[PDB]
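The structure appears below as structure tokens.
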There are 2 protein chains.
Amino acid sequence: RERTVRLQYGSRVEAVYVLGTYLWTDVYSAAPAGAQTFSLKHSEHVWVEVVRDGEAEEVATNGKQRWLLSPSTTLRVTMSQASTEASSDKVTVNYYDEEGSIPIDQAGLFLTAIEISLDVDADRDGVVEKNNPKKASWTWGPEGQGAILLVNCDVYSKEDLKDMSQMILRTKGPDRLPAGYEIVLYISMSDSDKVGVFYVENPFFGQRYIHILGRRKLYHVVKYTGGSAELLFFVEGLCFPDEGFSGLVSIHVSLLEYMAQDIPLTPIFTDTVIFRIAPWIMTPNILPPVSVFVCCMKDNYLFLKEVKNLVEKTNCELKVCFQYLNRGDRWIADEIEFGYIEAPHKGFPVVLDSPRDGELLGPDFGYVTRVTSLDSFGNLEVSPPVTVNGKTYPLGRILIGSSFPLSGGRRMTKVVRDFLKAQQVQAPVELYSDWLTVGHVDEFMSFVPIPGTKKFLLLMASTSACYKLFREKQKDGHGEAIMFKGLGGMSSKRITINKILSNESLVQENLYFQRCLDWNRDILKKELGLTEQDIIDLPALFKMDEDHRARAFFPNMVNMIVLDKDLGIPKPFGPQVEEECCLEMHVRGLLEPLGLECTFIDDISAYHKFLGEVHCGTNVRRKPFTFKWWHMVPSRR
Amino acid sequence: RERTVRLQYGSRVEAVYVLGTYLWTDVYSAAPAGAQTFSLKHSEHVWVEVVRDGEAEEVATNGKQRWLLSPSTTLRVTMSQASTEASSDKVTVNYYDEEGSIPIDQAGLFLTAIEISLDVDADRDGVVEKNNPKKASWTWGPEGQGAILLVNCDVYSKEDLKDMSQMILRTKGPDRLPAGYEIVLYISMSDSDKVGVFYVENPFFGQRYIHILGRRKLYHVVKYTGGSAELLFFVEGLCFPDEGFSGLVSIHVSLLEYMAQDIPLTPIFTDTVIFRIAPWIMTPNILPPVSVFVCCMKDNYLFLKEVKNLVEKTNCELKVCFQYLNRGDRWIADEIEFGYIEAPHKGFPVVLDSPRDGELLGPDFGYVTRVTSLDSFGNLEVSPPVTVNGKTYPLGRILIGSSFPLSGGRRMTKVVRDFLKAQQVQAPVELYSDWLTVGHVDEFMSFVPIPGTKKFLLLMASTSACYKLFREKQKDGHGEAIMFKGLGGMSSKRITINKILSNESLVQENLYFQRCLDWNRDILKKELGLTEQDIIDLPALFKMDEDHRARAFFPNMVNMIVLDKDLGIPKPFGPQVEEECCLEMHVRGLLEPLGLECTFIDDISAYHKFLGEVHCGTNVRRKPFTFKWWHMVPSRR
Ligand SMILES: [Ca+2]
Ligand SMILES: [Ca+2]
Ligand SMILES: [Ca+2]
Ligand SMILES: [Ca+2]
């Protein structure tokens, strides 16, 4: 960067020189009227070129050389090292008329050179490098650069700032700034609700970090200390990307020059760093499980026993919670979503919380707290990593249940949809859930890893599979086999394979629900790049309400606890053939040959009947993806 | 795209097949219980593969082949041509048990194939190509694709729709759609204030085009006609890109299937096109002039005569306007900005209008009608095309005067700043104009082409140049030379070179204003990639007000009429030496050697004095850039 500094007619000029810039200097304006030529001297650490019409020649410290005075003949002044108290850094120009060789006047330029750099970890290694040339930009991808900030999801203490990002103002110079200069750190009004910055204002009095930039504080004057010095700042994000916010914020430092009272200070030098605030990222079922969270009523003993036994087969820990006044019976699944955030060499899990009526588990998590049933997190899923038509989605894609565009049906609130879109790295896809009374994608689909491989399966509810199985068992002589054995509140209904197959309206309803399932099947194959070999159909059956929407006839087996090879599958209570549930046997026959281990989990016996509602919930916290989100290259919007 | 269509147990299935998709068909669900194998027949124009575990084999129209019934053995059904009335397109599956070789049941699939494509000119040649594979995306650059829409800047007539973009729904099929289907064109609620779509609903009754999509209309059912048919739609943009609007809009067509009363229709097939709305683009001084617009009082005869004479030296036309009650005296410069919009094979000039208190020239223009003095268009300029550190700005960069970030000074309204930023193709830069009372960048800088070359110069006001010239003329014995000769209302002041040079406070004021000019010089060199060889300094002088802001002491010569080589330059009324103005002679000596022709234009004599205010304005309409804006690749935000 070239900066204009003119010599002054009939006076000396004193200026600060910031390393990394250079000066172009007009010597002609300061020349007395009638002066013809000029010469110059300069000090050891100041480099001077005489530039005429673009042609530059280096000039010695004390030569006698003279040049014609012209508006097109100027100086270029460069310094490569900061001034110390030993410095006298200067350039002196002498002017001559035609008459003789003794100077008729002189104009000086006295310089104080300083280094000023606002530094961040732009190369994303966890260290703060010196003046990364790319620090004022933010680029995506493996070769991309620019610094990353985490949202704070939780007088100040340094330990409290441990999770924040470091920003270091590095300076070099003499004991003090020359008269009339100050250094100021600042942000825009717009960014003031996106960030906060902390600094120890008075280090002689202790280590106390105070908030110096943020809401209502757009600038802070910082003290200059001499020699080589560093000022350490900690930076936090205040919010995630959203509809009106890209995730990018900027922080500036300027060297300001005092002009006079009532006049603004002049920005002599400005340095800028950019941060991107890390997005919230959801974890698919294929990622390693860490902890399993379940909620249920305190007396559902079978559920607790069976979930405990399932988890004991794994390296996961179990966390048990009971029911609350302000939450639904499924709240750990419906009102809580486990996700994570990551910055170089720091990250943690972050839970989204949307309480029904408005506790937590552990200090290890960050928390983000915020209508129809489509707003529930049961209506959010995320796929495993996929490649679709050559486009990679290394973090998978978020799936959100919705209705058809022209339907006038239900949709997840725009605030949440827009939030998920703005995170960008999971590129959300809308599915069709509004054919279900509750309206959650987890009622009809799930993903499971295939043991021993890097691959996965999509599991889909299928009414066609159920009708085929029941028709087969009827042909085999099992028509009188009863559903819901052991549920006493169902017994009077005497539900058998025969009774189901002869119910004409229920057949028609389920053909329609299969069309709904198949519409989703097609979107999933398109948007996830799946073929029929990637899909397994689990038998399912629904009843229709007055709104023509579906509720489960028997428990939906697709919404299962996935711990690697081990699957907790809701107990279906299907027709018994040879004293085994034919639904359990059929599901084992589909899954077990792939190395999946099935355990059926009974959450409904404690209620004595099944009306389509599930009274328990589970959620699994998983390890984050190995792939760093900042290595993705999302499509430009 | 693969689409799920299942055969139905104990019933025939009839389906529409859309060309460009194919069907996967489950034959297992429709099989009677206990059935073992299946065979199939199909018609001539339906292609059928039997797919087992991913392995596909083509099957003849009538063979006897049998396959084992398995959930993992399915059909893939393809059609390459639309159905006609001569068509019977079908696949029939027969089922067998173990007992014998006569079919025990049969399931049919009856098909009607149609072509449906919503087509736009995505390859940007002005024609609407058939089904551009990239039509649902919009990409920048020479190799980029996707369709372009113009904002409308002005029952309907086809002639009135001439400037709009064409969109054509192309179909092929038999006489009618099968029972229970319709075709619907639609847009999102969000896009409904961004676009409008016109169509002839009833072509048997006339050519009347009606508005079918837009505000309050999100969908339109379109009539299907048989054979090969085209429906022509015209599309308009309603607004330019802005802070909350990228410029992209989408239009969809869906084939919908009727399910039953009270249930939404199913979207069987959907096709999407995207448009980008063309940005508003400003024209720099280097572009060829077309028309010169001037405004002044009716009796400023010298101004009119001299502007007429200047324009007569060129191929430009002159348009003269007088003063209005609702506008400032400079309104043609201050309240009007000439720009343009362009789409493939269509474009026109578009004027931004911001009246002071709230006419036009010509049908040839589009008009966009909308506070401090920084809101004036005198405070907007645009640079010639530049390359900065390897980054090209083929349309130049917009320049907007502002104050320093921490100053608490004036700034152009956010609405206008955000508008200019959102157009993206001119990548705006803020300068510092708030040191001027009026606060307009055109008070201190301008660009001019260098005759005979592809290059240009930045012209900067310079107080240092004025003081140097005046000190020289004083040394030469001209100190008593008077300013403002012929302006009778100035005479009593007896302003001479001596009086100016001896005014100590004015010297100090102008040293400060030179610092302001130099701060801008540095930003311009940085952001436009300019060196000192690209800049000429014109003598200027200012007086300071109570706010420490500048007004011209004598007319600012930098704000000039630029018609290629011919420059209309405000007459300065400088000190007379040998009966010529020394300011005019100095300016000629700078410009004329470069092949620029200078004419001094007197707009102030009719007022008898000069107080810092200019009472006339000029604006030049220019030819658009040859470079197409859609070939640029702007930085991603
Ligand atoms: Ca680093
Ligand atoms: Ca979920
Ligand atoms: Ca075309
Ligand atoms: Ca302008």
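The first residue you see is number 1, and the count goes up from there.
Keep in mind that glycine also has a Cβ here, set from the backbone N, Cα and C atoms.
Here is what Swiss-Prot records for this protein:
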ACT_SITE  B:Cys616  active site, nucleophile
BINDING   B:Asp121, B:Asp123, B:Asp125, B:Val127, B:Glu129  Ca(2+) 1 binding site
BINDING   B:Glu337, B:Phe377, B:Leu380, B:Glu381  Ca(2+) 5 binding site
MUTAGEN   B:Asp121 to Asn (Swiss-Prot position 123)  Mildly reduced enzyme activity
MUTAGEN   B:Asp123 to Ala (Swiss-Prot position 125)  Mildly reduced enzyme activity
MUTAGEN   B:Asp160 to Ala (Swiss-Prot position 177)  Reduced enzyme activity
MUTAGEN   B:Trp331 to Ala (Swiss-Prot position 348)  Loss of enzyme activity
MUTAGEN   B:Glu337 to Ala (Swiss-Prot position 354)  Loss of enzyme activity
MUTAGEN   B:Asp353 to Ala (Swiss-Prot position 370)  Reduced enzyme activity
MUTAGEN   B:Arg356 to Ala (Swiss-Prot position 373)  Strongly reduced enzyme activity
MUTAGEN   B:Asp357 to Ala (Swiss-Prot position 374)  Reduced enzyme activity
MUTAGEN   B:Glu381 to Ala (Swiss-Prot position 412)  Strongly reduced enzyme activity
MUTAGEN   B:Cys616 to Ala (Swiss-Prot position 647)  Loss of enzyme activity
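Taking the centroid of the Cβ atoms of B:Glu337, B:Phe377, B:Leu380, B:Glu381 as the Ca(2+) 5 site, the other same-chain residues with Cβ within 8 Å of it are B:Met282, B:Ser376, B:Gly378, B:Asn379, B:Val382, B:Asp442.
Among the recorded positions B:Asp125, B:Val127, B:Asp160, B:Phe377, the residues whose Cβ lies under 6 Å from any atom of ligand 4 are, in sequence order, B:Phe377. Ligand 3 lies under 6 Å from the Cβ of B:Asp123, B:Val127, B:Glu129, out of the recorded positions B:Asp123, B:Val127, B:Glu129, B:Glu381.
Between B:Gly358 and B:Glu359, the deposited model skips 8 residues, and the Cα atoms of these two flanking residues are 11 Å apart. The local packing around B:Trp331 (mutagenesis position), expressed as other Cβ atoms within 10 Å of its Cβ over all shown chains, amounts to 22. The Cβ of B:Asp121 (mutagenesis position) lies under 8 Å from the Cβ of B:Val127, B:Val128, B:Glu129, B:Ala147, B:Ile148, B:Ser165, B:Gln166, B:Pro344, each of which sits 6+ residues away along the same chain. Separating B:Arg370 and B:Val371 are 6 residues for which the deposited structure gives no model; the Cα atoms of the pair are 12 angstrom apart.
In the three-state DSSP scheme, B:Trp331 (mutagenesis position) is classed as helix. With the fewest other Cβ atoms inside 10 Å of its Cβ, the least crowded of the recorded positions B:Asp123, B:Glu129, B:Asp160, B:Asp357, B:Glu381 in this structure is B:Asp357. Taking B:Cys616 (mutagenesis position) as the reference point, the mutagenesis positions whose C-alpha atoms are within 10 Å of its C-alpha, out of B:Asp160, B:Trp331, B:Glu337, B:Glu381, are B:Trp331. Here the C-alpha separation of B:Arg356 (mutagenesis position) and B:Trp331 (mutagenesis position) works out to 8 Å.
Each of the recorded positions B:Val127, B:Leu380, B:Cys616 was scored by other CB atoms within 10 A of its CB, and the lowest score goes to B:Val127. In three-state terms derived from DSSP, B:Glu381 (mutagenesis position) belongs to an extended strand segment.
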